[PDB]
Amino acid sequence: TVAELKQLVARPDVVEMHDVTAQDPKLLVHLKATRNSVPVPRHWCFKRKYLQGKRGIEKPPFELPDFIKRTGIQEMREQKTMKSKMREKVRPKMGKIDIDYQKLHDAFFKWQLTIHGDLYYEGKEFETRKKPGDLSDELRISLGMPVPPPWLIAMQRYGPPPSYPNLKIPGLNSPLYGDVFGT
Amino acid sequence: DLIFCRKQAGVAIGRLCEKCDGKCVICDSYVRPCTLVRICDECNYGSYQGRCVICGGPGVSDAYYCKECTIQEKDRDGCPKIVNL
Amino acid sequence: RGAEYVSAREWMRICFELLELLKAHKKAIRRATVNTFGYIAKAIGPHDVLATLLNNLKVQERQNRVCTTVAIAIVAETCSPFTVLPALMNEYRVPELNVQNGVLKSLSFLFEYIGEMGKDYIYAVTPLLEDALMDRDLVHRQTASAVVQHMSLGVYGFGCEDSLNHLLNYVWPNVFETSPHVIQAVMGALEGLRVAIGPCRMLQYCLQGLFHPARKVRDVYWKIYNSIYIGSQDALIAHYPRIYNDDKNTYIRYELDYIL
Amino acid sequence: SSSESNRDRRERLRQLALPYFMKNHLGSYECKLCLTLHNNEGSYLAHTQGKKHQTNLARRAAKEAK
Amino acid sequence: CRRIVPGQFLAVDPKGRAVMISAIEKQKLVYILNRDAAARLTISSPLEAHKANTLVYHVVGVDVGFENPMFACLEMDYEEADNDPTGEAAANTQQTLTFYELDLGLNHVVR
Amino acid sequence: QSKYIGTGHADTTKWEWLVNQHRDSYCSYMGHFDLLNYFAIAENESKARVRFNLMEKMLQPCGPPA
Amino acid sequence: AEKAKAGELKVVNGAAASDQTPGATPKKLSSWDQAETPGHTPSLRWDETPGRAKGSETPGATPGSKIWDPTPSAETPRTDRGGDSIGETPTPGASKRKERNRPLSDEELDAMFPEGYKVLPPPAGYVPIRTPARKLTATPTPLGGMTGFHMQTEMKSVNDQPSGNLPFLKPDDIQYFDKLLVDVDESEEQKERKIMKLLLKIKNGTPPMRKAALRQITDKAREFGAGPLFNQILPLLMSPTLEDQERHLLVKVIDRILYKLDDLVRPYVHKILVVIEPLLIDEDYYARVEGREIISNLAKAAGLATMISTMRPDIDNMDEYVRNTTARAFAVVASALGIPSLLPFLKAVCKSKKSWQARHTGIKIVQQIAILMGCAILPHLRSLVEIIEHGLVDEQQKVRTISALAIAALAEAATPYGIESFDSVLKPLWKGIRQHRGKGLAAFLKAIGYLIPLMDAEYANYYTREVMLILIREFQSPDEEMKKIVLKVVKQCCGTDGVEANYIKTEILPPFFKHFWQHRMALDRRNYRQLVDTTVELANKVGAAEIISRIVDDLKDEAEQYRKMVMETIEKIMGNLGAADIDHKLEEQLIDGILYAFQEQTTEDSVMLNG
Amino acid sequence: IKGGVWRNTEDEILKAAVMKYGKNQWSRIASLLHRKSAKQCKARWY
RNA sequence: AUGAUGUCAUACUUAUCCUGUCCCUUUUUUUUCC
Ligand SMILES: [Zn+2]
Ligand SMILES: [Zn+2]
Ligand SMILES: [Zn+2]
Ligand SMILES: [Zn+2]
């Protein structure tokens, strides 16, 4: 029974819907809760083959690490008629980049993620790491408060939110630095 | 159709022809020749003396393994002389 | 050998003539071609010629593009890549996809040839692999994974494992697929990651998948667990967790609990 | 290389004749209604020039108008 | 250190003809030794004694003067024990002493 | 893979997997001089008798199957 | 166990009841040499050999009497071959008493044509015209007849293969693919045969059609089953007009479908091999490696007992062709399932007392196993020898010849080891060396030849010195088989470290260059090569300047191929021994020879250049 | 070798090309398509 | 809101391919004469 099977585990929450159909649940219960091991990715039982292009069409093409940006190659790379291309062979010009071998002997020495407890899955990008108590900069600007966000003054009167019951927000039951006024 | 024979590895040195000369056998690569190939005389005998490990021509050189297959320790399995099936 | 007797102008013309020799139907032609291209890369120096490689239209598949990629590798060796990388990494920006996966290959062969020297550049390539390994289309995951492989063999033992763990995160979801090239790619990937990271972390990702109810997950995680099992079977001992003993069988190994 | 010119010319022609078709972060063409991926925009456009792509815009047309 | 990989137990012939190497299980290999034309030691190609699911307690060289060499392998079979849910094969199973005979002329190792 | 002992598969039982890791642990004990010596220290016996008891426990461990 | 002898009389009685087949009986008894080992496996194998029904009856009664005695101390298939040989004796006999045109019977008539056709009389009268037709083929041909045409003004039906495309049909292939031509469509099995014409897409069409078709039929294997496929294939692969490519492609589809189907093919195994065994004997090499591959996949795919119980009746078949190619078949299947599994079958065969042809076959099987397995024969070499040895003394000749030949092949794959395993074989052979005329002699010389490198330089001293005489005397025979054998022999005997130079220099070299170096040899291929090798080795012993010095003058000979021969010979010689031995004048003749020969080149080749 | 079956992609691209360039320039339109010639494009239009 | 069935179509992958290769198919009623 999926009911009583939940009494045999320190963290029975690990047991799930299809878990009761396992060939050896009396073990998998004890494995899945192993100390430092990580969960199985969730993209199965979703038939979508692990990705679609919905959220992936709004992403930037790429952005360089700051160590590579300060170098100055970015502006050097940027157009040509065909006969100019056969002229570019007959004419040819040398040294368009003309990089500083001192600079590219400098950056990656002189100048120059996630822990193990995380794993990526399909749709996850920003959300988990905007929460009750955590907001973005600009919307601070529209709000215009100098370094609580002021409707956590009314989270005093009307009470802690039904939606996020576990809530703590600064100064009330949560005894705050920078942006993040609640956890 | 084409797969390893994997008989026990002997002391006989591998022999590659013109074509296969530079290739590390398993990784299919030319990089960092380091260690040496060994195949059984069951795979290498007679008309196979100095034969290519692959195509069946006369060996002009000896195969060297890469460093990649070295650390992954694949060079220690059965004799990697490909047999057609 | 000599290479001084001829002025540079002649050389760069030789380059722009060499570029289309890569239509050869023969492999040895391309061989000598790429090696030469490296030699003249030494005769001149990197930036111009690697730019002339990045000019490539990518127009046909293999038969070949990726030979130009190999030229990017060997060129990155002939003078220090310690110079060259920013140009390439910038050239991943371009919206044209096939050349994006092209420069991914360039990183792959690149680390394959550089070996130890990647103890630094790992960091530089790490976020880009993040962008690539996060999938636009399968070839990204595949090629990027190959990069993770050769990087993973190359850097071994030098203490950079952390960022390789981070990249292993993004590697890990790709485990599931039926496409032969991406699954064998991922296999090579997780093998190199096995040796570099050490088995303990691997196994800690491979535990729960063994007994999972579904057939798929068991097929795969058991394939992986076998790959982890054959090599380093000697070192696995410590990392098998504590598993309680049932009625008919004693599943606790008490030897490890003998205390002086 | 002549092959390179065709790729350029068949993108521009499918840009002229072209509001749904786009290009993803990769290079491929996509129909944002139908969520289909197209090897070449012209090849994609034909799907974009097809009668199924037509319908799914109308169905989403109604589905929004309700 | 492996289960199936040799190097564990080591034996050699009194005449030094062939050295036998063995693991704990499944793999028992033999290298034959003969001095070269200069009387400097040359090693042969390996051989294979492989016997499935067989534990090797100890291996000791055996004395046969200028003969086909013999080897004393202590063995036991757990395949009886794995297929016996009762647990009878846990008892009533005696470790088998087997003498392998290397044979130079036939150049294999037969039980 | 099959002829390599310890190979797993999708149908692998608990009992077989754990008896595997047992036997492999025991081959490690036979393997490493020290850890063996640790065992001899803790529970007082000869190195010999230790290895002997282990070689007895090679086939059994966990006892009968299910 | 003497009640396994009298018990062999008992088993002979029972199995004989359930007549006269020696093979199955010796296969049964063949488990005795393991005694107390024998087990339920004997029920499995024999299950296929006799009826699987009686199989449980006989094997059961055998274990009872066996266990008791110890304490107290396909048939239709073979029935067809017997009738086939008996009709051969009837017809052959009649002529003494006195082909495809032999008159036929209505059951035989119903045998050829497939399902769904009717026999017609139109009249009884037109039938009487058909009966008088024979008499009137002579009579009415001698009578008035002619044809003419009139000028008058003048619908035209026909069929290609239309649907959408249907790549084209050769004018003959219609017979096979006619069912596809009719356009009747869309109304069970008939639709599976009808859709199975995707074969046609594999045979003829564009390469893409062949690819996609090939996959589509691969994934439908489990669906359609082996029966319909082979039923619709084997005619094509049997076609008299078959191409090279088309053949190879049908071979491919047979492979790819046989990677899947395992238990299914059991009824069709023979029905496959009959077409496939001709692939083993072929001029094309790639055809041969393919054939060996697909028979490997078939035998391993099917069961051992399936193969064995299948292939028996082809052993005694009248034609030797099927016997031979069948022998190579057993070679392939034995490579698949290993020597020891198949041993008792063979060891039973070579002792068959019925007729010699069988033993001839089985021995040939020993040989082809020797060639195929080669170096890997080594473990069972002893048992194999113990089998073959009894044929050397047999009254029939062939069996002796092919026997000793098989010893040869063994020893050649036995390269030096296992000498004592051949041991008991020797003493007869040497004796035979004295008394034989003709091919068998040469065969013995082949065997002994490959043996000598495996003996001890002391025993082989004597024995060798004995062989040298006959070897000398026999240089002169016109037989080219002879010359091949004695050639390779001279290599091994005289390439022995225990042989003295001067003796060769005197006795051998002059006749050697006399008879062997001639323009009969060089034009042939094998004789060319082998000659090169032997001469190279003689140089390796007697030294350089001798051989070269005698063959230099032939660089200037007219024909090319001959010049090519001596040229590559000089090449290898000076490759090994080194040029230091060569004197001055002979060196002038050298350089001039090499330039001269090089100045006339009819074809482009490396031999002259590398030379 | 160039000849073959007409494809929706080739056919739509033919629509667009004819729209842009005009009816009398066939060689220009055949230039864009693969595996098709100018004659075939014209006769395929009309 | 991506299931199944279709011989529509296009991209793409594998430093795969394109030069290697003929050598044991030699099978027959034994039959080379100072
Ligand atoms: Zn081998
Ligand atoms: Zn080769
Ligand atoms: Zn490698
Ligand atoms: Zn659409």
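Chain B is numbered as in Swiss-Prot; shown residues: 7-91, in order.
A Cβ is built for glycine as well, from the same backbone N, Cα and C atoms used for every other residue.
Annotated in Swiss-Prot:
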| type | residues | note |
| --- | --- | --- |
| BINDING | B:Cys11, B:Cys46, B:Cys49, B:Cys85 | Zn(2+) 1 binding site |
| BINDING | B:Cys23, B:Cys26, B:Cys58, B:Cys61 | Zn(2+) 2 binding site |
| BINDING | B:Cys30, B:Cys33, B:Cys72, B:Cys75 | Zn(2+) 3 binding site |
| MUTAGEN | B:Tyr36 to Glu, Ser or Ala | Alters the structure of the presumed branchpoint (BP) adenosine binding pocket within the splicing factor SF3B complex which may lead to decreased binding affinity and thus affect pre-mRNA splicing |
| MUTAGEN | B:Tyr36 to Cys | No apparent effect on cell growth, localization of SF3B1 protein or formation of nuclear speckles. Alters the structure of the presumed branchpoint (BP) adenosine binding pocket within the splicing factor SF3B complex which may lead to decreased binding affinity and thus affect pre-mRNA splicing |
Surrounding the recorded Zn(2+) 1 site, with Cβ no more than 8 Å from the Cβ centroid of B:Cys11, B:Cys46, B:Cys49, B:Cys85 and those residues left out, we find B:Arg12, B:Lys13, B:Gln14, B:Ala15, B:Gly16, B:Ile45, B:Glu48, B:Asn50, B:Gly84, B:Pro86, B:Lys87
Which of the three DSSP states, helix, strand or coil, fits B:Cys26 (Zn(2+) 2 binding site)?
-> coil
Using the Cβ centroid of B:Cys30, B:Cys33, B:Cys72, B:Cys75 as the reference point for the Zn(2+) 3 site, which residues of the same chain not in that list have Cβ within 8 Å?
-> B:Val31, B:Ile32, B:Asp34, B:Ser35, B:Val37, B:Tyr71, B:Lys73, B:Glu74, B:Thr76, B:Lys80
Rounded Cα separation (Å) that holds between B:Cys75 (Zn(2+) 3 binding site) and B:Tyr36 (mutagenesis position) | 12
How many Å lie between the Cα of B:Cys11 (Zn(2+) 1 binding site) and the Cα of B:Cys72 (Zn(2+) 3 binding site)?
-> 20
Between the binding-site residues B:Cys26, B:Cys46, B:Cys49, B:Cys58, whose Cβ has more other Cβ atoms within 10 Å than any of the rest?
-> B:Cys49
Pick from B:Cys33, B:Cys61: which of these binding-site residues has the biggest number of other Cβ atoms within 10 Å of its Cβ?
-> B:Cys33
Which binding-site residues (B:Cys11, B:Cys23, B:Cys46) come close to chain E, taking a Cβ gap under 8 Å as close?
-> B:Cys46
Among the binding-site residues B:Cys23, B:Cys46, B:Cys49, B:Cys85, the ones with a Cβ under 6 Å from any atom of ligand 1 are B:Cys46, B:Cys49, B:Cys85
Out of B:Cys23, B:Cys33, B:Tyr36, B:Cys72, the recorded positions in the record, which is closest to B:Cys49 (Zn(2+) 1 binding site) when you go by Cα distance?
-> B:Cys23
Looking at the recorded positions B:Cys33, B:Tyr36, B:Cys46, B:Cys85, whose Cα is closest in space to that of B:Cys26 (Zn(2+) 2 binding site)?
-> B:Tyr36
Out of B:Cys30, B:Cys75, the listed binding-site residues, fewest other Cβ atoms within 10 Å surround the Cβ of B:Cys75
Determine the Cβ neighbour count for B:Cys11 (Zn(2+) 1 binding site): the number of other Cβ atoms within 10 Å of its Cβ.
-> 14
For B:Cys85 (Zn(2+) 1 binding site), which residues of its chain lie six or more apart in sequence with Cβ-Cβ distance below 8 Å?
-> B:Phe10, B:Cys11, B:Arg12, B:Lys13, B:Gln14, B:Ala15, B:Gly16, B:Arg44, B:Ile45, B:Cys46, B:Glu48, B:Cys49
Out of the binding-site residues B:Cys23, B:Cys72, the residue with the smallest number of other Cβ atoms within 10 Å is B:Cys23
Of B:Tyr36, B:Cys61, B:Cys72, B:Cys75, recorded positions neighbouring ligand 2, Cβ under 6 A | B:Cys61
